[PDB]
Structures are given as structure tokens and as C-alpha cells.
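Here the structure comes first, spelled out in C-alpha cells, and everything after it is commentary.
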Amino acid sequence: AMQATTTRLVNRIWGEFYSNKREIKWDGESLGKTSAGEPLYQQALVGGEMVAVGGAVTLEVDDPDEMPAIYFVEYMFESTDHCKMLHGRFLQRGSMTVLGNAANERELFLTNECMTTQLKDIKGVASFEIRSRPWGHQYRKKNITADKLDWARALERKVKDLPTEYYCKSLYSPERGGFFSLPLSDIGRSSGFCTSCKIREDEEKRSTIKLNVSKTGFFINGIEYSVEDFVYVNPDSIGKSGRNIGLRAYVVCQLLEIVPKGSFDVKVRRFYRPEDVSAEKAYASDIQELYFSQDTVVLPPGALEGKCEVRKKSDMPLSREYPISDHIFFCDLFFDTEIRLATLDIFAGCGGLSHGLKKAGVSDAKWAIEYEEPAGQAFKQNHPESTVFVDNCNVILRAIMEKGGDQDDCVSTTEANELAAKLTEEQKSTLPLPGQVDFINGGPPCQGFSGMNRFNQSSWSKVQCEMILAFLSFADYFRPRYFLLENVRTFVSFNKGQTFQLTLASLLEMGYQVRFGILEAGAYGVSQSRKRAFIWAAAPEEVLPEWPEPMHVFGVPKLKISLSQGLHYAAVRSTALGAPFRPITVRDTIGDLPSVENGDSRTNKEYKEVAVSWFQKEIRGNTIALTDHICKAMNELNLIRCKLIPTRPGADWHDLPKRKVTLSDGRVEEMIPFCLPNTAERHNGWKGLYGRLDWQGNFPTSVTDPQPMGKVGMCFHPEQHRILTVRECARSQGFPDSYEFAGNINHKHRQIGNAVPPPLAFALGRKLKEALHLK
DNA sequence: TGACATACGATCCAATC
DNA sequence: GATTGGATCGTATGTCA
Ligand SMILES: [Zn+2]
């Protein structure tokens, strides 16, 4: 329970943790002409002051109490009517963005909105500059100095009531959910052409249904469809821990003809899927298998959702990735009706995020920081070439800053200073130094903001929330190329969004490109409902990664993030009405494991049955040792209650009779727990407590302590009178069967419940790998 | 100290009106 | 605009053997 060690920058940004008639003349002469035949100018005198390409003008607004609008000048031209006109791009204020009250008063953000006005209608010319600043760990001490000089000159200008000076260094895209680098070669060309207008024109050209001159094809949503192509159709256009029951995947069809009926209709021939026969057939079949039919449909062009490929089993790719990512299917039967980055992992845990990023090919987890002995031991067991520190991150940061000589840039506690002096010389020799770390990744605690926390204004929750500041100080000190932050969904709305806004403002104060999003794990290949928030940060001359495409059906709506002024952003689509692949069930995950009783402790066992489903075949791999198939022991009364709950979908504590139980030691208890009928009707009746899983459903969210009378509940096996084992809980989060956990059973459950799914980490790392090849 | 069992609030957001 | 269900890497307290 140690308070965070920050740099001065983070301390100053947060401040609430440890320490607080007019004559209009064309200047010069034209330098070219617009295609319409209009002279272009570079400078103009308005009211005695100079308006130039690269400056800013203010336009007047209706309501008086609102501040005027600022526009960046792109070009000036003289039209046929001899009217003096300019084109401008909108410069938004930081207070009108997702930053809110955390934004600077002098910082403006460039947008893709445009304007064209006459020079008579401008109110004034503003003092404006574009800030381009070098990137590196070797410049941050110089950047501090200038920044101080910039702050002082501001307050004096404020106390004398002088005009404000503005600067711009980023571009705000609310439809991409982020702040991006300025395209410096496309702005201020003083030419009649503008890139934002070109973007809008191309956008409006790509929303129309147009036929090819040969009626052999058609353009829709920016995709070209030809005859004999394979296409996706919504299932509706042709015809608890479980809500994917009856959610169907895309229908795969071959396009045969274009029917005239310019309006037209399409003719398709459909394929069938293994789950269109039975659930037993879908259990034993591959996810990429289809069946041939002769059934033909006539559809409107708007029923098509994308293109795919259908091959033979022999011609399939020989690379097998667990998140499939491939739009390729195979048909056999018939249906009769180089760039590896040096990575520092902070708050490493057991290593799921690392595991995925290492499988993607972008990270070598060279250093890791984990204060818990069993978790550090597990990380060392699974990643043997990594240097693991089993200290507090505050102590490690203090030691690194002492090694660099910047003790006076560090804000720390006496306790952390004393603990940093106790490190041995070999430990201090192995610490990373700035200029050696290219990637920083980490999942700060998820307990301060989680909604399940009844006590969030207590002393323990506040420090866990405060670890964000230490995580940001690591990025401030090391200035890496790439930065990845992971947390819960409620991190973006914790206390009216202030923590999210302050994190974004801190990342922007250093000079990063930042983007944010929320992702659902079940759409990427796990049988779980897990909603997580991700933040990407990149250097000004890097490419900021995109988001991975979800390819599994899962019944979750649009995960949205609130952007101020009534706007919202969604990172990915909803797969509830259709997706390339079917959902993963509980029987797909745990249906091949052998039977165990209550409180089994044998750690090393043997597999008895072979893998049947796709998920089983690819989680087992080539492993012959079954490890950690162990469950927690329930007492006599809880085991009596567990055996008396039916093996039906949706069975919970409401199925327990009102009765008195005599135990072995002559105690008389009551079968129904007193707390469950007491606080009900405030909590939706506690559905799923003492609840059994459904074979055709999915798992609930993986928590650190699975117990029958918890908030989440539903830890009972669908058929066996026990709680789920460690291996089953690791299979629900996507861990391979060869992954090793350390400690007692409680520590292993804690390690599994805290992790990022390795499949989702691999999906994110693949997009980072694509971003690294585009530089 | 530790292990294990019990008791249990407020906010956000999408269907259904 | 109104109001219901559903969501969900939990924390504090008391007994105990
Ligand atoms: Zn324009």
C-alpha cells in the first residue's frame, strides 16, 4: 500500500494524489490560378493586420457569451464577382472535446471540417503557431525548460489582459476516436485544392449502388462484387450465461446472376453449415466447413455483407492461427434438404498479455515487474528468458531514476527511497535505462473502478486507482515508441470520466498520438463475456494501430464511449446479427476433460479421451500432461446444497427446498442461506447464485475467487457436483494447456482471473505488426 | 496470522413505452 | 421523457479450530 512515485509533469497535470469601414487589400501578387480561373494570393491586409496562409482568423457567433470560432487559412482566391474569399479548416478548442476540464486553454486541435467565407465576415486575426517538437528521451529536459518559459509568458499576458497565443500539434478525429499527427505536407498549400474536401468527395462517392459498364458487376459500400464471387448474407434476409442460443452466423453464398428488374436484384446459391443439422454435428466439425446445396434465392443488393473464399480441403492454408482472421472456408460434402520490440511489461501477473504479444511477433518481454511471489514465479516459469523484478513498481521507478541521475525530477515517499537503497548491485545493474525500451505494456489494477466494488472511496481502493500515475510516469521517463494500456470498461466512466480525461491529457502533454476503445473478448474466440478498455499511444512519426476485426457471433450490442457534445464512438461492430464463425460453447471448452470429485488435489494427471471439437484440438496441441485439474473443497452444507440443484439450464438457488439440515457434528442449519431472500428485490433476485452452467451457453466473467454465493455466481459444473477446476477456468480465458501456474489453488485462481485473454492479445499484436511495416 | 464462510450499494445503458 | 431488467478481473466483517 505505497503511494505512487511520479515525475514532475504527471504531478503537475493531476495534482490530487500526493502533492497538489475596413480596407481589405491583397498583398503581393498572385502565384497561380484555380481551375475555374481565379487568382490565388498569399497575404492580405484587413484592418491593418496581416492574414496569411498558415495563420488563424476568428469568425463571429450568434450568442454573445460563447467564444468565436477559429479557422486555419488554407487558400485565398478572387472569384468572378471580384469577391475576396478564403477557405479554412476548423480549429476546435480542447474544452469542446473528450478532454473536457483537463484541457489546456491555449491548445487547439485541427479537424476535417471546412468553411468558405468572404473576408468581410471575419472578426479578427489570432496569434497562432504550429508546434513541431523533436521526439526522444534526450530532449525531455530541454522540452521542460522551454515549457516553463512558455508558462510564465502566459500568466503575464493574462495579468495585463493581452490577446491569447494559441498553438496546435494534433488532429482530432472523433469518428476514429483519437488524436493523430498533423499531416504537415498537406496543410497550408495556398493552392485551390484542399485534402479534407477531397476526403468528403471520395466519401460521398462510396455511398451509392453503381453497376459496372458490363453489368457483370456492382459497387456497394466501396466493395466490388462480380459474378461467381462468394459472399456473406445476413441470416434474417433469407429466412444466465447463455444468450447466443439461436444466434446464427453469416450465410455463405455464390453469386450467379444479376436480374434487371438502375435498380437490380441478385441471384445466389447458398451453402449450409454443420450447425444447420444438429448441435452434435457442430460439436464434432471444423469451424471452416460448409456443405453444398442447390437452393437458390433472389435478394436485394443491400442484403450482402462482404466477400469470402471457398476452397477444397486440399487447397487450404497450412498456417493455423487460433484467432482465425482468415475469410476462407472449405467444402467437401453435400446437404440434401526484424521488427521485434524490446518490451517492458508493468503489472505483469502470470503473463497472458505478454504471451499473446510474444506470439504475434512484436514483443520480447525483456523486463517485467510483478510484486506477488506466486505470480512472478509463474511469469518466470512461462517466460524463462525474461528479467523479472518482484518488487513494487514505485521502488523500481525510484531506483531507475536514481541510476539516471534525475533524483530531482522524482516525486517519491521516504519509504520508497529507503527501499530503493536496499537493492543489491547485481539487481541494479540489470535495470533498464532510457533509450533501451521501445514498447511499454501493462494492465493497471481493475479493482478501484470495478462496479462490483461496494467500497470504492476507501483507502485501499484509492491507492489501487493511484497506480495509473506511476504507470504514466514510466512512459514519461522512458518515452517509448509504443505504449499499451489495459483496464475495465468502467475505467472510462469512473467518476464522470475524470480519470480517463486526465490520462488522455497526460499522454498528450508528452507529445503522443492517442486512441481509445472498448472490446468484447467473446467475439475473438473465447466462451466468455469480458468487456475491456484499451488505450494505444504512439510517437509522432509512427503509425497508430487499428482495431482487430471480430469474427465470432456474440450477443453484445454496440460498446460505445461517450465523446462530449452528444457524440459517441464504437471501436468495432456488433456480431449479434451475423459473423463469419459460430460462437464457442461450454462443451467446446471443457467437454473432453475427465471427471473429478469435490476437492481434488492431484496436480499431474493424464488425458483419457481424445479431442473432438476444434477448440479442444487446438488448445491441447501436442501436450500429454494434464496439469491443474483441481477444484476447491466445499464444506458439508454447501456440498449438500450443490447436489440438490438440478442439471437444467437456468438452475440456481430458487430450486432449493425450505428445510432444516442436521450435520455430522449435531448442528442444525437451514438449507436456504439467510442472506439470499433477505436482500433480494434490490438485486434482481440473485439469479445464478448456486447456479449451474449450460452446455450450450458460455462462461460468466472470470473472477479471482469463484464461489457459489458471490456477485457473479455460476461456478458449478453442468453435470458434476463440484466447482469448476483451475484448468477449466484457464480454458475459458484462452490459455494453452501447456501454460503453468504457481502457488496454492487460490493464487492460481487469482492469476487466471486477472489476466488478459491470450487470444485477444494476439489479435492486438497482429495489428501492431501491421502498423510496424507501414512506417 | 491465516483460512474460510457470510452478507451485500450505487451507477450505467440498452430495449420496450 | 419513463421505467424496469441486466451487468459483474469485489470488499469488509465475524467466527474458528
Ligand atoms: Zn476544404
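Here chain A follows Swiss-Prot for its numbers: 624-643, 707-925, 936-957, 965-1040, 1090-1527, in order, are the residues you see.
The way this entry was determined, per its header, is electron microscopy, 2.3 Å.
Quick reminder: no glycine exception, Cβ is built from N, Cα and C everywhere.
Noted in Swiss-Prot for the protein shown:
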type: ACT_SITE; residues: A:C1198; note: active site
type: DOMAIN; residues: A:735-869; note: domain 'BAH 1'
type: DOMAIN; residues: A:1093-1527; note: domain 'SAM-dependent MTase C5-type'
type: MUTAGEN; residues: A:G1101 to S; note: In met1-2/ddm2-2; reduced activity
type: MUTAGEN; residues: A:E1272 to K; note: In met1-5; reduced activity
type: MUTAGEN; residues: A:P1300 to S; note: In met1-1/ddm2-1; reduced activity
type: MUTAGEN; residues: A:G1465 to E; note: In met1-7; reduced activity
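One thing to note is that 7 residues go unmodelled from A:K957 to A:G965, and the Cα atoms at each side are 9 Å apart. In the deposited model, 10 residues between A:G925 and A:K936 are left unbuilt, and the Cα atoms flanking this gap sit 27 Å apart.
Gap of 49 unmodelled residues flanked by A:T1040 and A:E1090; Cα separation 53 Å.
Applying an 8 A CB threshold to same-chain residues 6+ apart, the list for A:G1101 (mutagenesis position) reads A:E1122, A:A1127, A:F1131, A:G1195, A:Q1503, A:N1506, A:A1507. Sequence-distant contacts of the residue listed as 'active site', defined by Cβ-Cβ distance under 8 angstroms and a gap of at least six in the same chain, are A:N1239, A:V1240, A:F1243, A:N1506. A sphere of 10 angstroms centred on the C-beta of A:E1272 (mutagenesis position) encloses 25 other C-beta atoms.
Every protein chain considered, the tally of other Cβ atoms within 10 Å of the Cβ of A:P1300 (mutagenesis position) stands at 20. With a cut-off of 8 Å between CB atoms and residues at least 6 apart in sequence, the same chain places A:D1404, A:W1438, A:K1439, A:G1440, A:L1441, A:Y1442, A:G1443, A:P1452 near A:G1465 (mutagenesis position), listed in sequence order. The CA atom of A:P1300 (mutagenesis position) is located 11 Å away from the CA atom of A:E1272 (mutagenesis position). Secondary structure by DSSP for the domain 'BAH 1' (A:735-869): 29 helix, 62 strand, 44 coil.
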